[PDB]
Amino acid sequence: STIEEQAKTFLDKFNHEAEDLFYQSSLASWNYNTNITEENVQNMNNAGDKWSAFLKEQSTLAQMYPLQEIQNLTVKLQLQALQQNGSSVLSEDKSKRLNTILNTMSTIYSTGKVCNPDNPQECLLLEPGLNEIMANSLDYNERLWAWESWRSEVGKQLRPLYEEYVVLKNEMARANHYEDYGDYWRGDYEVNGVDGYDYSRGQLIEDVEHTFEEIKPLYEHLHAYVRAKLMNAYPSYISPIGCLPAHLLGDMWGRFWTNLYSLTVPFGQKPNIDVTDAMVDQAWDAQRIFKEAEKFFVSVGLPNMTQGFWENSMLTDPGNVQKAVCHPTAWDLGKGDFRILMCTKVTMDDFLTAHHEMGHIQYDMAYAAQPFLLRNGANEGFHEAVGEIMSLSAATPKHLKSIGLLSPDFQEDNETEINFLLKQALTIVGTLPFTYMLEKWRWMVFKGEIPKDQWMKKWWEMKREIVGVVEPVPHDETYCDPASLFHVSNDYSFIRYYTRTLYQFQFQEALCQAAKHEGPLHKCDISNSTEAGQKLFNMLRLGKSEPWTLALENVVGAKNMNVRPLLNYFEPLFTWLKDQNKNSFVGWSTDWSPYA
Amino acid sequence: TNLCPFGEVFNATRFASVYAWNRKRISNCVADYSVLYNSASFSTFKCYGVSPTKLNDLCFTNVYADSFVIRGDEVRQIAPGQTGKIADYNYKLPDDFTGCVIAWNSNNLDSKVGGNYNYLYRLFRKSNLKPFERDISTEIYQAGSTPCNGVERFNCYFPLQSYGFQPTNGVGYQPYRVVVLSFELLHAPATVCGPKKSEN
Ligand SMILES: *[C@@H]1O[C@H](CO[C@@H]2O[C@@H](C)[C@@H](O)[C@@H](O)[C@@H]2O)[C@@H](O[C@@H]2O[C@H](CO)[C@@H](O)[C@H](O)[C@H]2NC(C)=O)[C@H](O)[C@H]1NC(C)=O
Ligand SMILES: *[C@@H]1O[C@H](CO)[C@@H](O)[C@H](O)[C@H]1NC(C)=O
Ligand SMILES: *[C@@H]1O[C@H](CO)[C@@H](O)[C@H](O)[C@H]1NC(C)=O
Ligand SMILES: *[C@@H]1O[C@H](CO)[C@@H](O)[C@H](O)[C@H]1NC(C)=O
Ligand SMILES: *[C@@H]1O[C@H](CO)[C@@H](O)[C@H](O)[C@H]1NC(C)=O
Ligand SMILES: [Zn+2]
């Protein structure tokens, strides 16, 4: 018998034992997340410990089937996922060390707090304290104090630990046969040995960089519009030709520009469409919301929720009985058991979230027939892209009319649509240069292309250059400003937010194409289109068994990340922004700073 | 007088593991197949070589009742010309099968919080079962070229695995009870007849 057919026998035994053990951990974790008690903490950790230990042994066993000898790529993929080594390549002194660095950085961040310089008793945490300032304050000096205190008090602590983290992480990556920790993260996109669908880790840097080049016109025009509006709100503080000060962007980092809407709304007299009141008038509850989401998926040819979904989900806060963890989450426990955990409220926001979350469930259900280790999004950006396109369709006025939350005699005017697209872009478009630039700095730091005595120098050079944002006060190399953001100090890769964003509009454009939608892309509702449902499903059911380049090609007819659908969605805003900026500078000079 | 004891089969408290499926001979009795067939109880009722509706009009030499538990999504394998772990390694129906496959969801009886693990199935076997063969052996299955003795255990496997039935599982993973009725037609006197043909 060949090594391949030995490997398939080993995988048969792995799958049967894995599915039941993962399920028990999923149950314990469910019980904690829906009923917080010390006892359920213990169960959850016991079951998670057993699961982890089982995966460690199976990884050891799978090491005996060398990939060379496997032709079947469905088998190679499962074995690949099992024989990954991660931190086990490290010595146990180094491995224990890096875990300490990780846990210290995480606790330094979540416990970081800053105090009034005058009163050492009035102190704030990032959440809710500082965030609330950075989201609502119109006072330049107070926004500045919160922006600077966070980075000097938490960031300076993180700086020595992050330098050590880079060394160890890079060592791990090399011992796993990657060039460095960044190359390690780009592995999520790698495809080898599938002719005409391969994709190298380095190609991600170039495809991100080439697609960013095409977003620059739209970004620059958004920037110039926001900049002019911000000069009104902060009169003496902003140059019409320079970068935006980093502390005026509506959150602690400028990750999104969402909270600039109040300062930049194009047509302040036109209220946005919010069906919350209508839902309350019509006596909707959480059940009705999720029934409506279920109707939406069936209308495109997808299955109903399972009987178990309705019996086992937690769709409302249990309140006086139990304490629950209320983050909306779509759970795939295995063994046909799909659930949603959500403390639903009767709002338009939660109506849209339910569609999002139920889209995760649809993905999960469609690829349950794949072998255990292949039940996942085709890469790290797919799941959230599937969830987001569900909100798009479900929030359009066309859709809300159809379900009786907008009156049959309601009409969208030019100005409301521009308000909507502007708001959309502050969140969606504004984060793209932020996300690209941050990850580029990390990729370069991991590659050793930025020496330690230039970390903050190059960080703020790239902020000014790529993002159009300038530090309000100078920062030397005792700062570690990138680590002042959760994802950096907590060791999560970041380019996923860029790739997923482009994916979601690629998906929507193709699905709306299939539904024969007419008019601007941002107005499309795919409901009642089984041609769109089938196109989605052809990708959903793949899970992780195919190259993500192929899974993408199933939906959109091409193999590449592509920003044109995003630009299409925003075209009415682009042209409008171009008209607004006709008497403005478009672009920025890196030379200006608030402290020069 | 001598109505066939289907209640002993269908309403039996214990059901066998599929690899060790249970057989009951049905002889010398009248059978109202239409009482079963018109039941809200059953989720599968498929007959082969015989019409389900005209069953009460037929006679047979002997009738056999095979019964066992499997997963919901494995019921499709209890049919002629199927393949899969159950059909190949546990219970195999012949291509010329004459009889009915009957199945019903037993989640309420055969699941348990924390999981019921008392039902087993053969996962590995050197070759496929011939139709109506039963294999209850427990030899170590050797997948590699090295042997399975007492020091070498690599690429060796125990052949039976337990189902794990928790009540929260999806329908395809829940336990289903199965009764396969074999209607055998020898050159011999009938012993099992529908109500319509009761005067033998
Ligand atoms: C993953 O690492 C192993 C060696 O690391 C040990 O085994 C792991 C399963 C885990 O238990 C760690 O904690 C251990 O430190 C590599 O094993 C080698 O495999 C080659 C064949 O490629 C073989 O010739 C060597 O004898 C093995 N070396 C040792 C020390 O056992 C394995 O290849 C690594 N996997 C990958 C994908 O790189
Ligand atoms: C929540 O946990 C407590 C343990 O103190 C238990 O008594 C209660 O039944 C649990 N609730 C549910 C819904 O399981
Ligand atoms: C890979 O193996 C699976 C299961 O063993 C099988 O269904 C499939 O046809 C095989 N594919 C190839 C390309 O060998
Ligand atoms: C879908 O079709 C039904 C019946 O044809 C209709 O009543 C409903 O309003 C439609 N919904 C949408 C969103 O088009
Ligand atoms: C099993 O029991 C129910 C009620 O106890 C009965 O109505 C049904 O007919 C029984 N099944 C058979 C095959 O006798
Ligand atoms: Zn999501």
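To match Swiss-Prot, the residue numbers of chain A are left as they are there, and the shown ones run 19-614.
If you check the header, you will see the structure was determined by X-ray crystallography, 2.5 Å.
Cβ coordinates come from backbone N, Cα and C, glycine included.
The annotation active site, proton donor is assigned in Swiss-Prot to A:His505 on the grounds of sequence analysis. The chloride binding site annotation in Swiss-Prot covers A:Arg169, A:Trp477, A:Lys481 and rests on experimental evidence. Under the heading substrate binding site, Swiss-Prot lists A:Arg273, A:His345, A:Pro346, A:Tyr515, citing a curator's inference as support. Annotation comment: Swiss-Prot describes A:19-607 as domain 'Peptidase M2'. Quoted from Swiss-Prot, the note on the mutagenesis of A:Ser19 to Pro is: Increases slightly the interaction with RBD domain of SARS-CoV-2 spike protein. For the mutagenesis result A:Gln24 to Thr, the note given in Swiss-Prot is Increases slightly the interaction with RBD domain of SARS-CoV-2 spike protein. For the mutagenesis result A:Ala25 to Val, the note given in Swiss-Prot is Increases slightly the interaction with RBD domain of SARS-CoV-2 spike protein. Listed in Swiss-Prot is the mutagenesis experiment A:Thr27 to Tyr, annotated as follows: Increases slightly the interaction with RBD domain of SARS-CoV-2 spike protein. In sACE2.v2.2; increases interaction with RBD domain of SARS-CoV-2 spike protein; when associated with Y-330 and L-386. According to Swiss-Prot, the mutagenesis experiment A:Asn330 to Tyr carries the following note: Increases slightly the interaction with RBD domain of SARS-CoV-2 spike protein. In sACE2.v2.2; increases interaction with RBD domain of SARS-CoV-2 spike protein; when associated with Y-27 and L-386. Looking at Swiss-Prot, you'll find the mutagenesis A:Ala386 to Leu noted as follows: Increases slightly the interaction with RBD domain of SARS-CoV-2 spike protein. In sACE2.v2.2; increases interaction with RBD domain of SARS-CoV-2 spike protein; when associated with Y-27 and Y-330. Where Swiss-Prot documents A:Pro389 to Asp as a mutagenesis experiment, the accompanying text is: Increases very slightly the interaction with RBD domain of SARS-CoV-2 spike protein. For the mutagenesis experiment A:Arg393 to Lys, the note given by Swiss-Prot reads: Increases very slightly the interaction with RBD domain of SARS-CoV-2 spike protein. Here Swiss-Prot notes a mutagenesis experiment, A:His505 to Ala, with the remark: Complete loss of enzyme activity.
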Cα-nearest neighbour of A:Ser19 (mutagenesis position) within the listed binding-site residues, A:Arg273, A:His345, A:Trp477, A:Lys481, A:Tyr515: A:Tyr515
Chain B neighbours, filtered from recorded positions A:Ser19, A:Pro389, A:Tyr515, Cβ-Cβ distance under 8 Å: A:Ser19
Secondary structure of A:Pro389 (mutagenesis position) (DSSP, helix/strand/coil): coil
Distance, A:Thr27 (mutagenesis position) to A:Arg169 (chloride binding site) (CA atoms, angstrom): 54
Residues near A:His505 (mutagenesis position) in space but at least six apart in sequence (CB under 8 A): A:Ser511, A:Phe512
Cα-to-Cα gap, A:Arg273 (substrate binding site) vs A:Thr27 (mutagenesis position), nearest whole Å: 48
Among A:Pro346, A:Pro389, A:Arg393, which are recorded as recorded positions, the nearest neighbour of A:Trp477 (chloride binding site) by Cα: A:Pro346
A:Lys481 (chloride binding site) and A:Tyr515 (substrate binding site), Cα-Cα, nearest whole angstrom: 18
A:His345 (substrate binding site) versus A:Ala25 (mutagenesis position) - Cα distance in angstrom: 40
Candidates A:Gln24, A:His345, A:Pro346, A:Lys481, namely the recorded positions, that fall within 10 Å of A:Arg393 (mutagenesis position) by Cα distance: none
Cβ packing number for A:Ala25 (mutagenesis position), 10 Å threshold: 25
Cβ-centroid neighbourhood (8 Å) of the chloride site, A:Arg169, A:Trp477, A:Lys481 excluded: A:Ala264, A:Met474, A:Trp478, A:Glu489, A:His493, A:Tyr497, A:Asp499, A:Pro500
Using Cα positions only, nearest of the binding-site residues to A:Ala386 (mutagenesis position) (A:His345, A:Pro346, A:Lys481): A:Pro346
